[PDB]
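Step one of this worksheet: look at the structure below.
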Amino acid sequence: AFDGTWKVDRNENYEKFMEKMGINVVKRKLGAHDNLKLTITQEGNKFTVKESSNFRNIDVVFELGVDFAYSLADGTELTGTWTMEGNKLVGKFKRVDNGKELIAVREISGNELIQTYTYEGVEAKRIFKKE
């Protein structure tokens, strides 16, 4: 599975995944239990994924692996690209506070949305709120 809707029901290693890139405490002020429909839409080599999280309601579209200096929710960036692998996104990276690997995946495999963002050996996931 993978298209449709998806969210971020829960969040493990999520706060510290954000933090490390430059995400200060302002997020601590209602910015963890929140966030939401990452949502996914399958396109011709792209995925207009939503991500109308608890803040910057919008959707993000990328022809599997495009480059955009988009700071992972207030940090500093996440250019490089992202992509999946049939059965699993990747988020990819090399934002700019450094040379990380957030790798905001989601993978998605049976009961899931393994957001699996492993910028440094932590990975932040829990899974969707699917919609």
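So for chain A, numbering is Swiss-Prot's, and the shown residues are 2-132, in order.
Using the three backbone atoms N, Cα and C, a Cβ is placed for every residue, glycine included.
Annotated in Swiss-Prot:
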{"type": "BINDING", "residues": "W83, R107", "note": "hexadecanoate binding site"}
{"type": "BINDING", "residues": "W83, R107", "note": "tetradecanoate binding site"}
{"type": "MUTAGEN", "residues": "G45 to V", "note": "Small reduction in stability, impaired ligand binding"}
{"type": "MUTAGEN", "residues": "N55 to V", "note": "No reduction in stability"}
{"type": "MUTAGEN", "residues": "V61 to N", "note": "Reduced thermodynamic stability"}
{"type": "MUTAGEN", "residues": "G66 to V", "note": "Large reduction in stability"}
{"type": "MUTAGEN", "residues": "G76 to V", "note": "Reduced stability"}
{"type": "MUTAGEN", "residues": "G81 to V", "note": "Large reduction in stability"}
{"type": "MUTAGEN", "residues": "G87 to V", "note": "No reduction in stability, impaired ligand binding"}
{"type": "MUTAGEN", "residues": "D98 to V", "note": "Reduced stability"}
{"type": "MUTAGEN", "residues": "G100 to V", "note": "Large reduction in stability"}
{"type": "MUTAGEN", "residues": "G111 to V", "note": "Small reduction in stability, impaired ligand binding"}
Cα-Cα distance linking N55 (mutagenesis position) and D98 (mutagenesis position), given in Å to the nearest integer: 24
Sparsest Cβ surroundings (other CB atoms within 10 Å) among the mutagenesis positions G66, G76, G81, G100: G100
Using Cα positions only, nearest of the recorded positions to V61 (mutagenesis position) (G45, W83, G87): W83
Among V61, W83, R107 [recorded positions], residue with fewest other Cβ within 10 Å: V61
Pairwise Cα distance for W83 (hexadecanoate binding site)/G100 (mutagenesis position) [Å, integer]: 14
